[PDB]
Number of protein chains: 2
Amino acid sequence: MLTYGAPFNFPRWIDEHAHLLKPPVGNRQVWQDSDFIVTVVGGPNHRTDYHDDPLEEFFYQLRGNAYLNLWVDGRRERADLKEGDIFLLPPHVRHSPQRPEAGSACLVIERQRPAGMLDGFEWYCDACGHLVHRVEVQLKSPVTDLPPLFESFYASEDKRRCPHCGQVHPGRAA
Amino acid sequence: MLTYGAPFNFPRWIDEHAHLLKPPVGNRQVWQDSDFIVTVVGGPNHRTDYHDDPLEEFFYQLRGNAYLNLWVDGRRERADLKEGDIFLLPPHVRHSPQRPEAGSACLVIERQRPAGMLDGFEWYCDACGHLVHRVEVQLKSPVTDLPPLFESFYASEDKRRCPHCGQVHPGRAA
Ligand SMILES: [Fe+2]
Ligand SMILES: [Fe+2]
Ligand SMILES: [Fe+2]
Ligand SMILES: [Fe+2]
């Protein structure tokens, strides 16, 4: 009844999955079907989407450095994840992880969302900072649910169009 | 609205709390009032109680070695937490952590239990393996709720008395 198997060496697991912790995959979930969602996120990767997680998110930047673009108290801000840092993000704080370094690795821990508790993915205008587009999602399989979501934003000049100042958001890369 | 503060260096935090990660305290919670309960557990420590956590528990043995005495599929068993190992324990698997080494440190992550979801603490007979005593608890503050619980077991020859074979459990140390 050890449903998720025996203990195992983490650094070797990370080493062994180096090829997955780089584009295009980027990340790898450690156990499947668990309530705790346990993921290692490599790099490099940059993104323009901001995440609205209705639950907490735990980070431990095991290797290399990264940072989180955030919206804290109405202002754009940056939290660094230097190698060795840990950090706990409160529910709903908008965050956009940037991971510039190859070979970096970050332990990220989350919980499954109950039915009816949704995640938000959002984009903001570089020009005036207004919200450009939000999609909410019952997030069961990030790996497969999120790329079509992001993909549809990039493809729609409409979705990318700031309702405040008309600036068309750049889409994929800032 | 970074309610749990900024990122910070984890190894230095652990170093700085060395005096707390040894008897009598043994462990230190990283953030307070979070949904994710994030704890570093040092040593040495041995115990005879088995935990029935109604939710999952995540371990990452950062420094030194430890092990978990378990009841898996009706049998007494041992899962080692060698330095570097990670491990995810499924809900309700009975476990009794033993941490023989000084200077060891283990990241343990849990979730707050909703109202009405209780933890069990249990003891088993060395002689016949039958359940000797179980207390259930709405666990809000392990640090302060658990010592009086354990304490009351040790003090009662009655509670320590195996209902199957009459052997009085040794209590504090095996
Ligand atoms: Fe996220
Ligand atoms: Fe705008
Ligand atoms: Fe436990
Ligand atoms: Fe017995």
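Method of determination (from the header): X-ray crystallography, 2.2 Å.
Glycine is treated like the rest: Cβ placed from N, Cα and C.
Experimental mutagenesis at this site is recorded by Swiss-Prot as B:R47 to A, annotated: Increases KM for 3-hydroxyanthranilate 7-fold. Decreases activity 1000-fold. In the three-state DSSP scheme, B:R47 (mutagenesis position) falls into the coil class.
If you look up Swiss-Prot, you'll see B:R47 marked as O2 binding site. The Cβ of B:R47 (mutagenesis position) has 16 neighbouring Cβ atoms from other residues within 10 Å, across all protein chains displayed.
Residues annotated as Fe cation 1 binding site in Swiss-Prot: B:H51, B:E57, B:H95. In the three-state DSSP scheme, B:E57 (Fe cation 1 binding site) is classed as strand.
Secondary structure at B:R99 (mutagenesis position), taken from DSSP and collapsed to helix, strand or coil, is strand. Counting only residues at least six positions away in the same chain, the Cβ atoms of B:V41, B:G42, B:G43, B:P44, B:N45, B:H46, B:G64, B:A66, B:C106 sit under 8 Å from the Cβ of B:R99 (mutagenesis position). For B:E57, B:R99, B:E110, the entry in Swiss-Prot reads substrate binding site.
Experimental mutagenesis at this site is recorded by Swiss-Prot as B:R99 to A, annotated: Increases KM for 3-hydroxyanthranilate 40-fold. Decreases activity 5000-fold.
Under the heading of mutagenesis, Swiss-Prot lists B:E110 to A and annotates it as follows: Decreases KM for 3-hydroxyanthranilate 2-fold. Decreases activity 2000-fold. Sequence-distant contacts of B:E110 (mutagenesis position), defined by Cβ-Cβ distance under 8 angstroms and a gap of at least six in the same chain, are B:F36, B:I37, B:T39, B:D53, B:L55, B:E56, B:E57, B:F58.
Positions annotated as Fe cation 2 binding site by Swiss-Prot: B:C125, B:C128, B:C162, B:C165. Within the same chain, residues at least six positions away from B:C165 (Fe cation 2 binding site) with a Cβ under 8 Å of its Cβ are B:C125, B:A127, B:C128, B:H130.
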Least surrounded among the binding-site residues, given as B:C125, B:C128, B:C162, when other CB atoms within 10 Å are counted: B:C128
For the Fe cation 2 site built from B:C125, B:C128, B:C162, B:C165, further residues of that chain with CB within 8 A of the site's CB center: B:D126, B:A127, B:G129, B:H130, B:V132, B:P163, B:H164, B:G166, B:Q167
Chain A contacts among the recorded positions B:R47, B:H51, B:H95, B:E110, B:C125, B:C162 (Cβ under 8 Å): none
Annotated recorded positions B:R47, B:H51, B:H95, B:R99, B:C128, B:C162, filtered by Cβ under 6 Å to ligand 4: B:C128, B:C162
